[PDB]
Amino acid sequence: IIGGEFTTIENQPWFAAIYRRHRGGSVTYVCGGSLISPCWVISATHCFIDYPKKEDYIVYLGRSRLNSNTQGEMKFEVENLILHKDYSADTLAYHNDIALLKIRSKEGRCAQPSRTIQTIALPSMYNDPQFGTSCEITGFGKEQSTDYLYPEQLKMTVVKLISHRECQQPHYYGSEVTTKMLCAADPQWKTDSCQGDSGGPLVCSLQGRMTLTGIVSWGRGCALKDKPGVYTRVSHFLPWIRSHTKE
Amino acid sequence: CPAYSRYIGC
């Protein structure tokens, strides 16, 4: 997260922290995600495409720090890792960048809401809010494009949805932003998601409800003039989602 | 790895 503020899990209690264990025993952070029902976390397919064995993954909920423990956090295994069949990584962008993880604790439970863990509602199919609406993003991603390290504390910031027409402008992204994606950026280009915020939530208030409107997918640089963050347009994937969530 | 990925792995 470029700019924005350090925060704690309580202000984003749907936020999931996804890690991978390597051959040694060493565990490193992979991507963000979002709790959309007690047993289900939603993220981005590109997070997993290189190492698709579900066994290697761990999901934390209730977690406000990257490499240390938070009071109230809960650790989960991944019982099903569902990548999107039409996923693809182009030369600049990703397509159908959406993934689902069914989480199970070693003791067989799905997540239990607490002060630090809550679900985030999905939108209605094809229902997205107005362009210029202010939304929230969250993650453990870099605080600057050029950084080598990641912040230890969770951050969040606010960005505004951008029109497709604006988005498809050549000095923006031109052709590469499709209707299954959303753009969002800072009006002065000072705040953004960055490397390591991938898979994370874009949350917007729709009707009166806080809703998961996007999933962090790609952007050129971070907080870079005329290059918005790009997100997977969740409202377009309710059939894909509901098919797998009904088990 | 697309040129504009925001993935840790890229």
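So for chain A, numbering is Swiss-Prot's, and the shown residues are 179-425, in order.
Per the header: X-ray crystallography, 2.1 Å.
Yeah, the Cβs are placed from backbone N, Cα and C, and that goes for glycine too.
Annotation source Swiss-Prot lists active site, charge relay system at A:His224, A:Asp275, A:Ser376. In Swiss-Prot, a published mutagenesis experiment is listed as A:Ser323 to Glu, annotated Abolishes phosphorylation, proadhesive function and ability to induce chemotactic response; when associated with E-158.
Feature annotations (Swiss-Prot) mapped to structure.
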residue: A:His224; record: active site, charge relay system; DSSP class: helix
residue: A:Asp275; record: active site, charge relay system; DSSP class: coil
residue: A:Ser323; record: mutagenesis position; DSSP class: coil
residue: A:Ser376; record: active site, charge relay system; DSSP class: coil
Going by Cβ pairs closer than 8 Å, show me which of the recorded positions A:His224, A:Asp275, A:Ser323, A:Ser376 neighbour chain B.
A:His224, A:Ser376
Looking only at A:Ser323, A:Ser376, which of these recorded positions has the biggest number of Cβ atoms within 10 Å around its Cβ?
A:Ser376
Which residue, out of the active-site residues A:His224, A:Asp275, shows the minimum number of other Cβ atoms inside 10 Å of its Cβ in this structure?
A:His224
Among A:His224, A:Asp275, A:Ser376, these being the active-site residues, pick the one whose CA is nearest to that of A:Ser323 (mutagenesis position).
A:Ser376
Expressed to the nearest Å, what is the distance separating A:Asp275 (active site, charge relay system) and A:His224 (active site, charge relay system) at their Cα atoms?
6
